[PDB]
Each structure stands twice: as structure tokens, then as C-alpha cells.
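Engineer: Sharing a structure with you now.
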Amino acid sequence: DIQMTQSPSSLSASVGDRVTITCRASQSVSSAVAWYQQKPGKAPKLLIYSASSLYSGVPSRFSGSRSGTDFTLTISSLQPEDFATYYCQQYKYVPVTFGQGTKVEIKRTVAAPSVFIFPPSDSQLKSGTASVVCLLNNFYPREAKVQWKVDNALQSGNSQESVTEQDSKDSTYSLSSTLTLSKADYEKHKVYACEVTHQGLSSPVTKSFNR
Amino acid sequence: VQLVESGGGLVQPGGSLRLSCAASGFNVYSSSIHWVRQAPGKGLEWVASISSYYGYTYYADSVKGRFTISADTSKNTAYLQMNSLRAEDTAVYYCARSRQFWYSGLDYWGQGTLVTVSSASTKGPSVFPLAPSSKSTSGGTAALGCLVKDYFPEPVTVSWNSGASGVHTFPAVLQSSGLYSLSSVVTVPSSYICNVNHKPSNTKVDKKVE
Amino acid sequence: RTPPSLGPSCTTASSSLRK
Amino acid sequence: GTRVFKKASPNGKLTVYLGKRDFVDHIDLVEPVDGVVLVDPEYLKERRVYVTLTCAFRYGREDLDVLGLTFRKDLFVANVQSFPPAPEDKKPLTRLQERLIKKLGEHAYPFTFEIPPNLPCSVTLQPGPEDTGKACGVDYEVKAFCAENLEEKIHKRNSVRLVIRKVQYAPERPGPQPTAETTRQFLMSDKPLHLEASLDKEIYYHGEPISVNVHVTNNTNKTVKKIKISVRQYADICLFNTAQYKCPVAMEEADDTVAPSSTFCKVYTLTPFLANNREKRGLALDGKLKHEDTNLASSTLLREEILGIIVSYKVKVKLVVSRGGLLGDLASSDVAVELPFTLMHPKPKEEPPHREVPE
């Protein structure tokens, strides 16, 4: 078929920057290209068609371009509204095919994570398994490493992260990391610590507990 | 002037489902109608289209043989009937609209309908507390929370203090057990309950922390 | 006579024009 | 507006550039047909290159049995001797031609065709399985070839041929609402059967439903046994000998009866579309370029006969009325009314797609 590879695939900038997304097509698709914005948990919306025509009700700042098999979407100055993911679509050949997306975020000044740790509850221990939850709150950028050391030991595939989208009045992400053990395993050891690394905190922080 | 999809829930592997998309306020013979699926965080995949003006239907080779797009133009609705379903076809399926004369992108999308496909009994969570502590307090701010773990159908919702600025509810994760886990927390000072609910289980549990 | 033609020459294509 | 159409002669020697394939007829003015023709690096062997725009009627012959065979009869032919340029023929370039020459050089020879405005739009007549060759109806074609004189037998590989369409679009202002009414008086009384009908509006777009308001005042002793609503395409075809047909393209047969001394008011809604009209060979469609689907043909618009294929539409509303009475079943009692309307595309912003754009 036609592969439509969006180049940048993720990119940071601030309200008023001039961003450009690109999308290269496997072969000549003429100008049969559309561009789409999708906000999280919400259905994709149509921005540009025929590669260069602005859809009705779309801000002037969005612009489509074409150079043979290469297509660009530029935004001349980001607004608070239009922080989302963007796909290109060729529609010159069944099967029409999209791209992988390009996430655009706020690119604020760095902010450290409010890092915590939560032991498991009495309610959950009576159930036969133990989850212990480390929380990273209100930080930028999104990148962050978390390591669970139970008795200063590497988490051997027993943890799981999860993270929101950044957008808020303060432009920051948050992230939880959940280590899940069976009560049998949990009660053996005593030292449950969570080490966090982030480019807003020099010396890697470690919260712990014993219960 | 809207699209609204219907059907769509949990069905065992190899089974079947039929989605309907009720097209409100535009002329079905001057528009083409498509389904587009988006797995959990993985982009957009066209699956099928139909032209009622011309009586033609088109498919992706992935769903050929087991998906069928139909239209009942009397009711302004279209259908995607889905048999022989895998886990892979789990996604948020979207009903999107196209201008028939002539195709200028998908200019209107439906709110989506979720269709999970797993062997997993439709089980509800067991909420648990995250008590505020010295190991969770920072500069006048102490974080409380709730853990929602081991629910089988995707959609859950969490309110804090019954409609009550500082709450983060996290995207859920799937674990080796095929159940869903997630958490929600709240920033609050050193001086509350969590309204959790899974519609697919018919269970609302508002636990409290301390 | 008047011209006859048979059955269903190059493909039509496009090229760039600068503004 | 940065892309232009191109096509080359099979042997490369000649290439034709155009800014579009569809040239809009706005009734009093038609978009001119302007492009350039490029003569190659002495691939050229001939001593002159002309370009010709032909409006032609294309048809197959019923009396024969040669699948794919068609004949093109010219209705309007224009020429330009653009290579070499002919003096006493100075013309100013369009902006499109000026750009194309900068892009290509002095060997890109221009041509401009103004189209006579009293010519038929591009229309294609619906083929059937048997019809395997080219699309019958009315088509435009720009032809570029290189030959000694205009008498020379033109080799096919020394030439290039491009289909172009002449198209109209819906008017800005809709006409007056379509209303109609007829009264039938019967033999021994003067209390009439009255049929009033109306459309919701005068201009409709392809695929758009058509709402028919029907008001029957039946003052008679007869009974209306059925009510038939049909959308009809009318085609007036002129090629020295004229022809004409009216073909129902959508139809509802309501078993809605009107009693004696009864009124009856009901809205009916019909939507003309091609899918349930594929059996109708010869039905008029908007012009095809090669073989892609087009819609039921749009209404021909005309200034206040003419060659080609003139299309127009009417709703018909017919009351089927019981018989008996004085004359048994010998005389019809039926009552009908016809409601003209315009069926077209809205004016676009960009030139409509050449082919099936999701192909």
C-alpha cells in the first residue's frame, strides 16, 4: 500500500512558536492528502484537505503544503487550544492510510516531581496480593526513570508505569509506578524503596518504607 | 447534525458483534460512511467504507471475510457487523463521514464505541486506599488516593468527593492477568472519599481514606 | 467516412508549477 | 495552485500541459482552454505542430456487433498552429502560460481556445455490460500532433489526446418554489377532483432528498386508488435528427387512497441516485473522462435547437382514479401534475477530482 511516515513524531514548543510537521508518501499520491488533529480521549477532527485547503472553521494559522511526495503541516503560532496529536492521511488509493502521529506539547520551564510512595492497605493484604504505588506528581518534561529496589534489588519485571497527558493550567505530566507482589512475597522482605530520576532533580530521590 | 455509534462491549474471542452508527442531520446519499479503528494508543486504521449513492463497499484486507458494512438508509444508520473477532481487533471503532461529491477527507467523526475482545469474565474492580503519610507529604501538601484494580471491561470512572482542582486519574494499564488496574490521587493540604464506578459491572463503590 | 475507434497512449500525469 | 496536468505522446516527442480538465460554463462565459505544448530535443521529425479542441458526439452502431467499437462525430472543431508560431497571429499569454514558459522555455508553445457558449456540456450515456469501449455521449478533447500540413495522415504515436469536460454548477439564487395544480371535471357533475403539489425548493444537489407536498381535494364520486410519485430525467438529444426520452429515476407507489368527498395531504420524499438505476442503458450521466462513475446528469442551464444532450428533471404526481360510471372502463379518470426543478452540484472551491479520488 501507501506508507505515510510522519517525521517529527513528537515535538515540544511554546505558545506562539512556528512548528512544522512533515509526512512523506511511499509514492506520488498527487494532492490527495488530509491532516487531522486528535485531542486525548476525543475523536479526530479534520484540519486540511487536498493537501493545501483549510477546512471550514479551522484557524488560519494552520496551513498545508506539498512538494511532490512530501507534505508539510505548519502552524504559524501555537495557541493554548491546539496542543494535540496530528496525523496525515493519503486518500488517493484504497486503502487510505494514516500516519503514526505527532505529539505536540507545551514545553514549559522545568519543574521537579513531587515524589511519594504508598504501602499497600489492610484491605488489599487480606486479598492475597500486594501492590505498592510510587507517585510522581506535577513535573516537566515527561521523561523519567523509576526503579524499585526491594532490599536494594532490581525490579525484575514486576512493576508498571502509567502517565497522563500534560495539559493543565501548569503544563505538567504526572506518573505512577506500581510494583505488584503476592502477599507471600511481600511479607518476606522489609525494605521497599522507589528511586526516581528526572532532569529537575540532581541526586536521584528515593522514598522508602518498611511497615 | 451528529454521528452516534451504538452497540459495542465485551465479547469472547471468535465471537461476533454488530455496531450501528446513527447519522443525524446530513443526507446519506450525498455522503460516504466509513469505520476507522484506533487500538489503545496506536494510531488510526481504516477498516471499511460504503457508498449508498453508487451501491459499493470497500474493505481493508485485515477484516475481509469477517466484517461487513451495510446501510439502512430509511433509518439514516449504517452498520458494521463483526464476526470472528480477535484480541487484535480490540480498539475504539469510529464511524466517520465523507462528502460523496467529492471525497475531501473524513470531515466528521463519531464519539467512538469501545469493543474489547478477551476471554475475561466481566469482573469489577476492588478499590483500595492510599493513606496519606509522612512518606507522601511535601511542603504543606499531602497526597491521598484510591487504587482501582482487577476490573475486566475497560470503562471505569472516578470522581473525588462527589463532584469535587488537584485530582489526577491515571490511564489504566493491563497486567498479565488481563484485568485493568488504575489509580487516582488528589493534592490536598495537611488539614475525603473517592466515587469510583464501573458501568459494565453495575457497581459503584465510594471508599474513603485516612 | 467518419472516424471509428476501438476498445477501452500514455497515462496522464502532473508536474510542478511555481507561483 | 502549483500543480498542472501533463501528458506525452507515446514516443515522447510531444507533451501537453494544462492547468485543469474542467472548464466551467457560466452561461454567458466559458473558461478558456489554455496550455502549452512542448516540442522535444529533435525527437521531433515533423514540420509543424497544431493543437485542436473538438466537441464530438460519440456513439456505437446498433446494426453491427463489434464490441468496443465507437464513432466520434465532430460538433465543433478549432485549431491552432502553435508550432511553428504563425505571424499575423499575435496573442497575449495567460498567467498560466507565462509561468509554464518560464518553467520550460521557448520550445513550450502556447495555445488558447475560447469555447463557444452555445455548446453542450460533457454528458455520458449510461453503458451496459455489452458496451466495452469508450464512453458514449458528448465529450471535449484537446489533441496535439505534429504533421506537415493539416491534410497529413496523423500517426497516433506522433500525437497526444486529452479528455476535457465542460461543466456547469448550481446557480447562487434558487428559482421560485416549484408549485403545480390541475383540476379534472367529470362528465355529469361539476364538483372537481383537484390535485395541488409542490417541492420544498427549486434547486437540489445530487443525493439530496426531494420533499413533495401533495394536496388532493377529491370532490367527486370517484376514488383515488393509488398515488404515484416519480422523479424523471428528461433528455433532449439533437444531432441533425433529434431524439427525446423521459426516464423515471426515482419512484414511489403509495397505496394511499382518497375517498369520495375527501381531502388528503401527505408529504412524499424521494432521492434520485444511480445505484438503483444501473439497468437503464443510455441514461444520462455527467461526463466521464475515461471510465469512472459519475452521477446522474446535472441539469443543463441555458440562456434566455442546440446540439448535444440537454438534461432536465421533473417530479410527476399521478392520481390513479377508479373507473366505472357512465363509460365503464373506456376513459381514463387519471389526474397528474409535473414539477420542474434543478439538479446540480454546488459551485466548488477547487477543481473536482479527475478520477475516483479514493481509487
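Chain D residue numbers are taken from Swiss-Prot; in order, the displayed residues are 5-308, 313-367.
Cβ coordinates are placed from backbone N, Cα and C, and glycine is handled just like the others.
Below are the features listed in Swiss-Prot for this protein:
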- D:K250, D:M255, D:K324, D:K326: 1D-myo-inositol hexakisphosphate binding site (BINDING)
- D:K157 to Q: Impairs InsP6-binding and oligomerization; when associated with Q-160 and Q-161 (MUTAGEN)
- D:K160 to Q: Impairs InsP6-binding and oligomerization; when associated with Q-157 and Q-161 (MUTAGEN)
- D:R161 to Q: Impairs InsP6-binding and oligomerization; when associated with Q-157 and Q-160 (MUTAGEN)
- D:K232 to Q: Impairs InsP6-binding and oligomerization; when associated with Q-236, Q-250, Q-324 and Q-326 (MUTAGEN)
- D:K250 to Q: Impairs InsP6-binding and oligomerization; when associated with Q-232, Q-236, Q-324 and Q-326 (MUTAGEN)
- D:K324 to Q: Impairs InsP6-binding and oligomerization; when associated with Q-232, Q-236, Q-250 and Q-326 (MUTAGEN)
- D:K326 to Q: Impairs InsP6-binding and oligomerization; when associated with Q-232, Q-236, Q-250 and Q-324 (MUTAGEN)
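If you look at the structure here, what lies around each of the features I listed?
Structural biologist: In the three-state DSSP reading, D:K324 (mutagenesis position) counts as strand. The C-beta environment of D:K324 (mutagenesis position), restricted to residues of the same chain at least 6 apart in sequence and closer than 8 Å, consists of D:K232, D:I233, D:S234, D:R236, D:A344, D:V345, D:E346, D:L347.
Contacts of D:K157 (mutagenesis position) defined by a Cβ separation under 8 A and a same-chain sequence distance of 6+ are given as none. A coil conformation is recorded for D:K157 (mutagenesis position) in the three-state DSSP classification, outside any helix or strand.
Cβ-based neighbour count (10 Å, all protein chains) for D:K160 (mutagenesis position) stands at 12.
Other Cβ atoms within 10 Å of the Cβ of D:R161 (mutagenesis position) number 14 in total over all chains.
Mapped onto three states, the DSSP output places D:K232 (mutagenesis position) in strand.
Secondary structure at D:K250 (mutagenesis position), as computed by DSSP, is strand. Long-range Cβ proximity for D:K250 (mutagenesis position), meaning a same-chain Cβ under 8 A and a gap of 6 or more residues, is found for D:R236, D:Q237, D:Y238, D:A239.
The Cβ of D:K326 (mutagenesis position) lies under 8 Å from the Cβ of D:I231, D:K232, D:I233, D:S234, D:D342, D:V343, D:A344, each on the same chain and at least six residues away in sequence.
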Engineer: Whole-number answer please: how many Å between the C-alpha atoms of D:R161 (mutagenesis position) and D:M255 (1D-myo-inositol hexakisphosphate binding site)?
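Structural biologist: A Cα-Cα distance of 49 Å.
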Engineer: Could you tell me the C-alpha distance between D:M255 (1D-myo-inositol hexakisphosphate binding site) and D:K160 (mutagenesis position) in angstrom, no decimals?
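Structural biologist: Answer for this pair: 47 Å between alpha carbons.
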Engineer: Determine the minimum-neighbour residue: among D:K232, D:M255, listed as recorded positions, which Cβ has the fewest other Cβ atoms within 10 angstroms?
Structural biologist: D:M255
Engineer: How long is the Cα to Cα distance in Å for the two residues, D:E308 and D:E313, that sit at each end of the 4 unmodelled positions?
Structural biologist: 13
Engineer: To test your reading of the 1D-myo-inositol hexakisphosphate site: which residues beyond D:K250, D:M255, D:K324, D:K326, same chain only, put their Cβ within 8 Å of the Cβ centroid of those residues?
Structural biologist: D:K232, D:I233, D:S234, D:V235, D:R236, D:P252, D:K322, D:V323, D:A344
Engineer: Where does D:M255 (1D-myo-inositol hexakisphosphate binding site) sit in the DSSP three-state scheme?
Structural biologist: strand
